[PDB]
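J.: I am attaching a structure below and will ask some questions about it afterwards.
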There are 2 protein chains.
Amino acid sequence: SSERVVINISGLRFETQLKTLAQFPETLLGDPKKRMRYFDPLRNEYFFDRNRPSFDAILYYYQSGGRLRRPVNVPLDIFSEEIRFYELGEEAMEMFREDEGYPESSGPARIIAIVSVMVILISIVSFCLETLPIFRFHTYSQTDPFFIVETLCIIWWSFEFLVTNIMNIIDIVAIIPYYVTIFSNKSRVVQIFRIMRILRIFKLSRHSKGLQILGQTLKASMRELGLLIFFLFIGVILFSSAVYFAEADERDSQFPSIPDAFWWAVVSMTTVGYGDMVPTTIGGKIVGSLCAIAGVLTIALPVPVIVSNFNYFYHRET
Amino acid sequence: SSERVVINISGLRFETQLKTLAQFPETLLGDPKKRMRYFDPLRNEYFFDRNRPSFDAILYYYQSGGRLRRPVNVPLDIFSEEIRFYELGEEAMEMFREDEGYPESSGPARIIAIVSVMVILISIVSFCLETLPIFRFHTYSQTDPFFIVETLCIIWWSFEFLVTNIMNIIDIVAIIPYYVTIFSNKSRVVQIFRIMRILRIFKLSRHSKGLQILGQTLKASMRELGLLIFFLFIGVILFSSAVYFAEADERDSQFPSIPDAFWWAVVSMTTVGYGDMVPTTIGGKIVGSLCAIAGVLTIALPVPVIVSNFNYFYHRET
Ligand SMILES: [K+]
Ligand SMILES: [K+]
Ligand SMILES: [K+]
Ligand SMILES: [K+]
Ligand SMILES: [K+]
């Protein structure tokens with residue numbers, strides 16, 4: 001049907017073919033029975049007392065064949081109410097949303113969170129006091145406070161551990177390495193498990209939104225971190241080699257070899273500047289100069305992206 | 001012909017002179033035979049059931065005389081389909097594109113890339129283990145593993161080297177310095193060629209998109225890098241001189257002369273802070289204070305640009 005249709009939005013006139021609207025017979029504009037109500041027989045046009053900027057986009061949805069892009073100058077909340085009213089359907093709404101991006105249950109079951117906080121914000125506190133010198137076969141490996149108030153929560157964890165998903169694995173591993181070494185040689189293994197007790201700090205994400213935000217900010221940037229590292233690796237292997245063949249001939253060269261310079265390379269590029277290794281010759285100091293400059297440029301490339309990814313996610317869930 | 005023409009885009013009315021459209025007789029709107037089909041004789045106007053925001057620009061193309069600028073609020077993909085439909089010609093499309101900016105051949109000829117990866121991601125690994133102290137006339141210069149698995153790929157390279165362009169020179173130089181010293185004095189030249197073996201790392205760009213991206217990000221910033229360096233050079237020569245005439249009178253002055261201070265200057269401005277050279281007097285510490293501050297400002301000027309250049313290129317080829 002060529003029969004043209006005129007739609008007047010608060011004074012703004014839009015025209016189109018009736019078949020263009022026929023493409024989505026389930027919508028408001030596509031169903032005779034539904035739009036019938038907005039028809040003005042004195043002017044042969046359908047009239048809606050609604051948002052103007054929004055409609056331009058709605059019409060293109062039918063014209064293009066399904067492209068539902070919100071107009072830059074149209075708020076996200078207003079543009080949605082329109083997609084709603086004009087009834088573009090669910091499958092269309094989602095496709096729109098996509099392209100557009102229990103503690104606190106009541107108070108009682110909520111404060112049950114605080115009893116999980118300290119059980120961490122102190123489980124950490126203890127894990128560190130162990131390494132203290134003022135607190136350090138059955139002794140070479142290994143009752144004792146740093147084993148008392150510890151299990152005082154070790155089973156406290158395994159409790160809610162039954163009361164899958166990432167957020168959950170944060171409690172499994174938060175107790176795994178423990179019963180692992182408990183298991184034999186009555187008289188460096190199991191070492192990989194005491195150092196894995198630290199992960200327990202991640203249990204905080206269950207109450208730290210800012211933290212969990214960073215979580216996705218990462219996976220949603222895997223390709224960025226990679227580039228960052230790849231570049232570094234490049235600048236490093238590259239600069240470590242130059243500084244070497246520039247100091248090679250030295251009765252002082254602080255670079256036994258290239259693999260050694262690596263440490264220097266990283267520390268320089270990241271602008272830390274420890275000093276536990278520096279060029280003494282001129283060639284090396286020239287090489288080093290660039291290494292400092294290139295360091296900035298290098299890092300300052302993939303980073304900005306990752307910066308935005310957080311910029312978003314942070315306010316999105318806000 | 002003054003004869004005015006009325007064009008109605010989905011309800012939006014545009015008017016113009018017929019001669020304005022005559023300027024491009026090869027286009028749709030400029031050819032009678034072509035637009036004839038969209039004419040509405042009851043209203044004396046040509047009607048198109050298409051994108052509204054786009055047309056404003058199309059008309060100006062004829063009005064201005066050839067300026068085809070996409071509207072800020074119009075997606076790049078939509079605006080192109082329009083340039084297409086309205087048939088503005090090829091020479092116009094390119095001029096538009098400009099202002100707007102075999103491994104994986106099938107799988108088999110694709111994995112032929114992995115056999116090039118290790119032949120690098122290990123050619124590097126070896127080039128570094130040479131400098132190792134635990135591995136070091138016919139000996140003063142110079143069979144040996146660091147010559148075994150090396151050529152084990154040296155000719156492996158010269159193979160595809162025949163199986164011009166920048167990306168290619170990455171393999172030429174990736175074997176040049178080798179046969180160069182092979183060539184005489186049976187009993188510091190050729191030194192400039194062992195240090196040129198490192199460039200071999202660049203052979204990675206043939207499989208590192210992120211890397212090659214950085215490639216253009218650079219040439220497309222030559223004017224930036226320059227400014228960066230020029231400024232530094234300025235701040236350096238400038239600050240090295242101040243810190244000197246401020247320490248000159250010292251039984252400790254760590255600055256033999258101005259050319260010496262250079263090292264300090266660079267290290268300070270780039271915020272590395274080695275420590276292998278610092279001001280001891282007050283004048284010097286004042287001078288140094290500014291040197292640190294000015295360092296930030298200096299670098300933080302040309303950089304942002306270069307940042308954007310990558311910001312773009314990165315997502316462009318994405
Ligand atoms: K710094
Ligand atoms: K910094
Ligand atoms: K520093
Ligand atoms: K430092
Ligand atoms: K230092």
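The first residue you see is number 1, and the count goes up from there.
Recorded method for this deposit: X-ray crystallography, 2.9 Å.
Placed from the backbone N, Cα and C atoms, the Cβ positions cover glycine too.
This is the feature table in Swiss-Prot:
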type: MUTAGEN; residues: A:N8 to A (Swiss-Prot position 38); note: Alters voltage-sensitive channel opening
type: MUTAGEN; residues: A:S10 to A (Swiss-Prot position 40); note: No effect on channel opening
type: MUTAGEN; residues: A:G11 to A (Swiss-Prot position 41); note: Loss of channel activity
type: MUTAGEN; residues: A:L12 to A (Swiss-Prot position 42); note: No effect on channel opening
type: MUTAGEN; residues: A:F14 to A (Swiss-Prot position 44); note: Alters voltage-sensitive channel opening
type: MUTAGEN; residues: A:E15 to A (Swiss-Prot position 45); note: Loss of channel activity
type: MUTAGEN; residues: A:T16 to V or A (Swiss-Prot position 46); note: No effect on tetramerization. Alters voltage-sensitive channel opening
type: MUTAGEN; residues: A:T16 to D (Swiss-Prot position 46); note: Impairs protein folding. Loss of tetramerization
type: MUTAGEN; residues: A:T20 to A (Swiss-Prot position 50); note: Alters voltage-sensitive channel opening
type: MUTAGEN; residues: A:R52 to A (Swiss-Prot position 82); note: Loss of channel activity
type: MUTAGEN; residues: A:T164 to R (Swiss-Prot position 252); note: Changes channel gating from a predominantly slow mode to a much more rapid mode
type: MUTAGEN; residues: A:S257 to A (Swiss-Prot position 360); note: No effect on N-glycosylation. Abolishes channel activity of the homotetramer, but retains channel activity in the presence of a beta subunit
type: MUTAGEN; residues: A:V278 to Y (Swiss-Prot position 381); note: Confers sensitivity to inhibition by tetraethylammonium (TEA)
type: MUTAGEN; residues: A:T280 to A (Swiss-Prot position 383); note: Impairs N-glycosylation and abolishes expression at the cell surface
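Locate each feature and note its surroundings.
T.: Its Cβ placed at the centre, A:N8 (mutagenesis position) has 19 other Cβ atoms within 10 Å. Secondary structure from DSSP puts A:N8 (mutagenesis position) in a beta strand.
Non-local contacts of A:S10 (mutagenesis position) by the CB criterion (under 8 A, 6+ apart in sequence, same chain) comprise A:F48, A:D49, A:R50, A:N51, A:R52.
The 10 Å shell around the Cβ of A:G11 (mutagenesis position) contains 8 further Cβ atoms across the protein chains shown.
A:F14 (mutagenesis position): 21 other CB atoms within 10 A of its CB, across all protein chains. Secondary structure from DSSP puts A:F14 (mutagenesis position) in a beta strand.
Other Cβ atoms within 10 Å of the Cβ of A:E15 (mutagenesis position) number 19 in total over all chains.
Long-range Cβ contacts of A:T16 (mutagenesis position) within its own chain (separation 6+, distance under 8 Å): A:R4, A:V5, A:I7, A:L59, A:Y62, A:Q63.
Every protein chain considered, the tally of other Cβ atoms within 10 Å of the Cβ of A:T20 (mutagenesis position) stands at 19.
DSSP classifies A:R52 (mutagenesis position) as helix under the three-state reduction.
Cβ neighbours of A:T164 (mutagenesis position) (same chain, under 8 Å, six or more residues apart in sequence): none. Secondary structure at A:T164 (mutagenesis position), as computed by DSSP, is coil.
With a cut-off of 8 Å between CB atoms and residues at least 6 apart in sequence, the same chain places A:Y244 near A:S257 (mutagenesis position), listed in sequence order. Look at A:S257 (mutagenesis position): DSSP puts it in coil.
Taken residue by residue with DSSP, A:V278 (mutagenesis position) is part of neither helix nor strand, so it is coil. There are 23 other CB atoms within 10 A of the CB of A:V278 (mutagenesis position), with all protein chains counted.
Its Cβ taken as reference, A:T280 (mutagenesis position) is surrounded by 14 other Cβ atoms within 10 Å in the chains shown.
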J.: What's the CA to CA span in angstrom from A:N8 (mutagenesis position) over to A:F14 (mutagenesis position)?
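T.: A:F14 (mutagenesis position) has its Cα 6 Å from the Cα of A:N8 (mutagenesis position).
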J.: Which ones, of the mutagenesis positions A:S10, A:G11, A:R52, A:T164, are Cβ-proximal to chain B (under 8 Å)?
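T.: It is none; no candidate comes close enough.
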J.: For A:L12 (mutagenesis position), just count the other CB atoms lying within 10 A of its CB, please.
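T.: Step by step: centre on the Cβ of A:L12 (mutagenesis position), count other Cβ atoms within 10 Å, giving 15.
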